[PDB]
Amino acid sequence: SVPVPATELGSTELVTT
Amino acid sequence: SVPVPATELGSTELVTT
Amino acid sequence: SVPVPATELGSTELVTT
Amino acid sequence: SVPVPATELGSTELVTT
Amino acid sequence: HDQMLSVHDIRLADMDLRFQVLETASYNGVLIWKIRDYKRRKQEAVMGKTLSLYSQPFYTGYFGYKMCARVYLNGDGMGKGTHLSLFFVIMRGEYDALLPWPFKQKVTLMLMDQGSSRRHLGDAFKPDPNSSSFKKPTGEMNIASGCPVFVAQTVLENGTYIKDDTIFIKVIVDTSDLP
Amino acid sequence: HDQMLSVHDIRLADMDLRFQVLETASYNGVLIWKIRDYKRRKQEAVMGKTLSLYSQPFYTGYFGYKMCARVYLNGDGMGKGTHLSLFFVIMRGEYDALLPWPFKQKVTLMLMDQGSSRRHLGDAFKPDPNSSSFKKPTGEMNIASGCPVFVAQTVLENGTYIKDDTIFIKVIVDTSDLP
Amino acid sequence: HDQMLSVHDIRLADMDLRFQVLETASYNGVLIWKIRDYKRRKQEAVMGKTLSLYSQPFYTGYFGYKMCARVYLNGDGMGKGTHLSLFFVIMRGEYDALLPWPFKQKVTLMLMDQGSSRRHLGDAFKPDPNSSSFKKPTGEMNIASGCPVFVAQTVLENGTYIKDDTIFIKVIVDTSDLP
């Protein structure tokens, strides 16, 4: 239940359709 | 109360304003 | 006890002797 | 509480000042 | 440059219709439809220029069914030329895979009374469990279903229903059994 | 004229993305995310073309928190290459000054089961009171937080979860303690 | 003549590997794996020349499951560079059509202790009912499954486990519920 941070590197594309 | 189907022929224009 | 999947990348050589 | 080994790769610089 | 300008004009016109749909979009399961200029459009239905009109999409919720309303000003089927036909249409929603099928929410078709009497004409019905209208959509829209003899044309044209050449149509969908 | 046409094309493309965000915007605190073409995007994550995907913004209310969801198809951190990683992101809202901080509403991450069993995989957690993810935002988005080992890749690819190459992700945020 | 000689050399080499597999084949559901020259192969895993090694096939019986073992000397996933990873693999057997699916026999992964203490390191687990690793095989082998953090590298390299640069790996599969 403990939140885990992310490993932000790159290559991010918002997708919604 | 019995649903009645349609008689789709053509000439359909969406109207909303 | 929960099974953990693998991370198949390559460089696999069967060894038995 | 179980000790976890390291992943010694390189680029080690002692810092103390 | 001229070709790109023509494409831009088409895209700009398409966006204008997109604004209106979002402006009048509803997510409470109740649709209020305003049809202005009833006189000229009723004549067009008689002349056959436009037999039926489609309402803006409305939803039971933010992630519910995608639905709309279809009306025949001059009537359809057995009510052609003597009555006004109102039909209820199920459209393909983006979240149809997570919704139960076939459609079974109670649908009530009502014609708003613009007069002080507020004597709204209505007709409630239960979706047919084995009709193509209430199945899981495969195309853009399913087969329209409703009451071709909803309201008589003469009854409609006896005042209190056409003010400023505009009619109001109310569709109520029960959402008490939907998460 | 050519320079203005290029600017118009950029503006028209930007508006097209703006329509979709408003079309799928939600204000009930529950987000349903549809990710089509899972096969090609999973391969892109493996090839590193696109490591993570961002969902459309969703809100607890008309004037609530601005939030979104982040997913790693190939996994992130310790779950890279073996699991699917889902992260919960706090974005800068226009009304953040009137909202309590740090963020403390219960957040539940769920993976919708498209099969008849409806055995949704979920993992609920409480926001960390002293993490940069749930503080008052200063940039566009905060640090993503979630479960890098949410669902195993093999478990996900055992059917009932990828229908028509599409996956459904549900995020539930409790709003019972928010005005 | 030269072309046929080259084909003969390839066929002769292929047969040599075939002898060894049959020589070390087992049909009692218990696999003992001997990995000689551990020092040079551990370095190769660090250098990335050979990340993982595959054991010879072993079976629960004369007409049982076709199975093998996979090991990462330098670790895999979250145990990369700090632990030794051992994975259990289901292969496509010639009699898979007559065997129950999904795989559910208890699998115990053990590391033999070559010292006089005989303190074998082991980790037993139950196959996941809905993982691609234990389904009916469609290709040559399924996805490897096991414990990436089975044994720490430092713990392994504290003696009694590497004698004559050789390690012993024991896999035990329960066959008490198989005809």
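All residue numbers given for chain F refer to Swiss-Prot; the residues shown span 388-566 in order.
Keep in mind that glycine also has a Cβ here, set from the backbone N, Cα and C atoms.
What Swiss-Prot annotates here:
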DOMAIN    F:415-560  domain 'MATH'
MUTAGEN   F:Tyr441 to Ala  Abolishes interaction with RNF216; when associated with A-443
MUTAGEN   F:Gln443 to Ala  Abolishes interaction with RNF216; when associated with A-441
MUTAGEN   F:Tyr459 to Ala  Abolishes interaction with LTBR, CD40 and TANK
MUTAGEN   F:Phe512 to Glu  Abolishes interaction with LTBR, CD40 and TANK
MUTAGEN   F:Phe521 to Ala  Abolishes interaction with LTBR, CD40 and TANK
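This view paints the features noted in Swiss-Prot onto the structure.
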| residue | record | CB count, 10 Å |
| --- | --- | --- |
| F:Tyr441 | mutagenesis position | 20 |
| F:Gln443 | mutagenesis position | 21 |
| F:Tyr459 | mutagenesis position | 25 |
| F:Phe512 | mutagenesis position | 17 |
| F:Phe521 | mutagenesis position | 24 |
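Here F:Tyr459 (mutagenesis position) is compared against the mutagenesis positions F:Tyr441, F:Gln443, F:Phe512, and the shortest C-alpha distance is to F:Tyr441. According to DSSP, F:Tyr459 (mutagenesis position) is assigned to a strand segment. Secondary structure at F:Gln443 (mutagenesis position), taken from DSSP and collapsed to helix, strand or coil, is coil.
Distance between Cα atoms for F:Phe512 (mutagenesis position) and F:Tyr441 (mutagenesis position): 20 Å, as a whole number.
Cα separation, F:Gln443 (mutagenesis position) to F:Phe521 (mutagenesis position), rounded: 19 Å. In the three-state DSSP scheme, F:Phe521 (mutagenesis position) falls into the coil class. In this structure the C-alpha atoms belonging to F:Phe521 (mutagenesis position) and F:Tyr441 (mutagenesis position) are separated by 18 Å.
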